[PDB]
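**Q** Okay, here's the structure, questions in a sec.
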Amino acid sequence: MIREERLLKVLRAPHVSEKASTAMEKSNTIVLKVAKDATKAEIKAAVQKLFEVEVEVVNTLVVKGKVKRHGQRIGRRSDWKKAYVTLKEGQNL
Amino acid sequence: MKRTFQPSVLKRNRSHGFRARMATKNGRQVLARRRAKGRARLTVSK
Amino acid sequence: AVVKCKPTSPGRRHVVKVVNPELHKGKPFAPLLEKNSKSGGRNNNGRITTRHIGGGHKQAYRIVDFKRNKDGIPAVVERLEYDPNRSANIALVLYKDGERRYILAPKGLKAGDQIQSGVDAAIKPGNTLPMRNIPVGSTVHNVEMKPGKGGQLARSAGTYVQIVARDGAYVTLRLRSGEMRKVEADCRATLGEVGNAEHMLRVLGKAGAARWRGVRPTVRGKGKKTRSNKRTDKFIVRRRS
RNA sequence: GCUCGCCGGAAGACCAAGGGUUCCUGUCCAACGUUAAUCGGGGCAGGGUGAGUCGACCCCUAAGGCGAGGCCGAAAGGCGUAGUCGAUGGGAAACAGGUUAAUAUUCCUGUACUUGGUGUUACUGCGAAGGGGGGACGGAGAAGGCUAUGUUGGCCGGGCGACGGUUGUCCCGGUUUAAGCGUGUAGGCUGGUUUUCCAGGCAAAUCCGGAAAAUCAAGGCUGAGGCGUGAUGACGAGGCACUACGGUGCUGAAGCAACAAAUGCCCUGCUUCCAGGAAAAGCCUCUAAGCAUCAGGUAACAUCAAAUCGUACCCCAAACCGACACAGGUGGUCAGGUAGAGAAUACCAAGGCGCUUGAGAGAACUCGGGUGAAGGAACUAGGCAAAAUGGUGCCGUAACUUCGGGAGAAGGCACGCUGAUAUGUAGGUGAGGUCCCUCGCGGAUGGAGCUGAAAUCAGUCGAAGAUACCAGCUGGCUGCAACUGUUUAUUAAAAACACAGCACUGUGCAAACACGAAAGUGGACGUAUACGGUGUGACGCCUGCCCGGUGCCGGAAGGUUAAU
RNA sequence: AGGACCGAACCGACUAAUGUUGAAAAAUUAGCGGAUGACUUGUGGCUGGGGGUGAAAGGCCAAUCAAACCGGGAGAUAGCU
């Protein structure tokens, strides 16, 4: 299945927010914006082989893009997936 | 009083869906002429 | 047996009920239920071709055999059932070998009776055998015009046909309509006569009877025979009088 | 922050279709709000939807669609086999509380549950596009129990009342706790155990069915609820310490009994009934070729996985359809208290709102109502509109009639509170104990506490005692129509329509007729007591005479007659 | 049981009024019938215009119908304005 290029490319970047900080300080959970497909197994493998930290359970959700119409010009945001990763053992950023 | 227009995605896509239109040769000609005209949306965007 | 309901109120004020206690009460033989339920009286194109029809209460279809190919295997009649599809009542025959089937119940057939088909069957009502061995002058029901089908004539309630003579390979039959016809003798025949003959006694009580029987109301908008076959003239002797 | 008012079987809350970010935060008032708009469903920037246990998705399915081959049609084109799509149904599994400004049964503590793969333990007949078991089904009725729910008693902790009394039979808030596990009761269903044989279940079959026998009549199946675990847990008012006044940590006792009761369950059940009320998949038996030390299956053991999609927001409205922030329409579920027959009506519990222009003036006139001395349809084409009774139980109730009805005919009798019968009556609900007892989800028992209907007498208050809302005016004559019902959406809701019944006529199965150029289809997987067409329209007395002409039937010595 | 009565939800508005450049291109006020079936409704499909369907009004087929809409014949023709 690895093919580590797929694991490298699956995840886009972490997400910073008040809810993300609360989750990190409560359950050591990491919120990551990932690729479109971003399958659970792929993200699990990417986290395991990239951050060198065990993952307990992975939760994923899709965030719909907003609309920023500029006046007779409707502009819709792109589509990205948000994934929650719980380590339970890695005390890292 | 109940209005004539009752929105229904299933009904709309079953009566004027892309596959339903393409199934009959008449719908194929309709699609071809709509493309020739240059309509942004041929039948519907789901 | 007919019971006249008292005139409690219009709409079943003057109804006539044709009830028969001996008929079995309960669910039918489930393994013999299939499709061909109420079709709504609509053709493939969906046009109105048989006007004044539609709706009707849901009714399952029971497969009923008429060929009676089971010969030499006596069967015992267990119970009688009312088939909604056909006016005539049916009876559940269990063969000695374990086959359970439905056969139109004649008037002389009651629960707990033995029926045997074949050319060697005794000459009594309820048996089935080719009409070649049927003595002339005995009334028959559920007659077969062509071998292999089984009972294409006289299947409605209280229908009988009287044999007048054989006159060669063919046999002359007198239909209830009052016409003489020539039929191949090799066809299978069923002895006895069909059961309950009180179909006309019931008056359906009110509109709802016919309405849920599948007959839609008729809306208002003579001596001209439309028979044009020119193929069965030799088979038929004379028309009805 | 408080007062007053409305809804509260909604104007409340939760879901699916509906719109697709309007949801929360900080920021701005040009336009958007029928008014000013710091506010907002208006603009800008950021955040928000966490699933093996929700649903979709997905194996196989109804109506219906496509349709390999094939048939038909000059071609587009029509039907249709196998096959394949197609829910509005059928198939596996989760709850207590908390969490953020916005999300949860998705995250946190726990009990747990369904399915597949991987390797091991010991055993062995496994293997179907096939049979069977049930899946698997209609209208109405009901009694007996339980549950949510509500009431009362004790108990827990605080109270002695802005003003006449309020240490007591007084008030305040609570007296809440799941899925699973074993018990398998109430109730319902079935007659079972063993052996031999068989024209059947497309060949076969230990499986189904049938035929014989020996034996018991006590064995099996289904089955709410309650019981202990779940849970020495969760919640718990109210308090004890720290506050950015938004909040955080700790503590914590009662948390038990009785009553009534559902549209919820026992019940896909029992009785009756004609209108006779589907299919397959979800589990198991066996057999076909094959494998028969093999491969597979059996119960357990340790482990892996159960992908993907919406999880915000209103969902009887400001967000959906009506061009609007529109007096309109929108399916399913939750269904509390007071009195009452109720899911109508009157006021309240939790919850949502005072509805997007306000204040004055207090004229005619317009719109909906309150009362009106006397008359009471006399106005009006017109009892049109309004006005009046309106219920309970008892007496009483005419003509006719198909004996059902008329009828609730008409007309009268009492309706509040308190005591007595009876400190709360009969009924119901029902604690402990005597005797035995498979000995506990037992009984002949005997009363603990409560609803307590309905009736007589007495005393008493007011003109009115169903005193609120809700809630038929009554009878006769008379023409029409069997009654109930259906259309003129948007001038005529009927004296029109059909209607159950009756009469005539046609149809012999490849039936008649229509859709169709034509396959084929409905009739009908029906068979003259069946079906098609026309007339009338229950029931009682009858349907009397006539074939000039038009169709129709049977057909004739004969006159006429095209195609050829 | 009663195509039963009284009567909620629900079902077409029948009756007088409001509105007639309305809140609504058909709703509301107060009475009126059914309210266990000839009953009603959600979800999908079928019947496509010289035809469909119609318990029959020559009703409805997208706020329209004694023959809907779209593009074309077609700038139809007009002894008419």
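The backbone N, Cα and C atoms fix where each Cβ goes, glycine too.
So Swiss-Prot has the following annotated:
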- A:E18 to Q: Strongly reduces trigger factor binding (MUTAGEN)
- A:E18 to A: Binds normally to ribosomes; strongly reduces trigger factor binding (MUTAGEN)
- A:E52 to K: No effect on trigger factor binding (MUTAGEN)
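In terms of burial and nearby residues, how do these features look in this structure?
**A** Within 10 Å of the Cβ of A:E18 (mutagenesis position) there are 7 other Cβ atoms, across all protein chains.
With a cut-off of 8 Å between CB atoms and residues at least 6 apart in sequence, the same chain places nothing near A:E52 (mutagenesis position).
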